[PDB]
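Below is one structure, written out as structure tokens, with a few remarks after it.
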Amino acid sequence: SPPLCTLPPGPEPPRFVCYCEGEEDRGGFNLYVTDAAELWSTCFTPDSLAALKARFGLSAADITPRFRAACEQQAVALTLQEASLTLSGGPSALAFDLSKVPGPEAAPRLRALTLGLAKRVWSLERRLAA
Amino acid sequence: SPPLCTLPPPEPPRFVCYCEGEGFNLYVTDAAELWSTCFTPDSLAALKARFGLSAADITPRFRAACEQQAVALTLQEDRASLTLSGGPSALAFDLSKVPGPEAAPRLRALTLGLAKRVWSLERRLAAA
């Protein structure tokens, strides 16, 4: 269950999805945001992630649990200009710079994201019969 | 002209963000309750540490994000956060709720001050 959430909150139609990967054969960590046209990412490097785990609480030894938190808790603000993402679930507030992922990389990610979500919905409702 | 802005960005305004002055704080209010950074010299220095170049102003960068409609805000539970999305990196500020007795004179002064500023601005725009 990789965490995610949509925006805006509540009734209205969803305009953005925020999600992340991956801490686990483990990948480095990133947040993603898409309007299902374009895709923005933290595009972290080891140093830049470390320097953000600097500016706030954590040791370099996961952020997933805290993003999972703000998702579960609908606690995510977002702002784009020619982007930034804020997690307000937890004790301190975290701010993330996000930049555009180039098309050739973004397209396959979006495609895979769509198919994956479809599989997850099927599987979730099967596990709702329980 | 101490910078400020209101959100949400033509719908009716529901919050005002502002700051003073340079000890420095950011403030946010719905004109009923008031949230603040509640800085001390050390805590502000330490935030100008955690990011931010030299500990030697933030006003210009808050002024920036105001002018540029670039301010996100989240409230809950006598806790809030304010995010400036102007510059090299996005800045986040934890704000806590100011108790009523401490907030009232600040809200009172804010209101009167804004009134005086509107009068004197239109005087200086009656110019052109």
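We number chain B the same way Swiss-Prot does; the residues here are 5-13, 15-27, 36-69, 71-142, in that order.
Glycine is no exception: its Cβ is also placed from the backbone N, Cα and C atoms.
Residues within less than 8 Å, Cβ to Cβ, of B:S134 (mutagenesis position) and separated from it by at least 6 positions along the same chain comprise none. Swiss-Prot documents B:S134 to A as a published mutagenesis change and attaches the note Does not affect interaction with the DNA-bound XRCC5/Ku80 and XRCC6/Ku70 heterodimer; when associated with 145-D--152.
Under its mutagenesis entries, Swiss-Prot includes B:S134 to D with the note: Phospho-mimetic mutant; abolished interaction with DNA-bound the DNA-bound XRCC5/Ku80 and XRCC6/Ku70 heterodimer; when associated with 145-D--152. Reduced to three states, the DSSP call for B:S134 (mutagenesis position) is helix.
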Return the whole-number Å distance between the Cα positions of B:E27 and B:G36, the residues flanking a gap of 8 unmodelled residues.
6
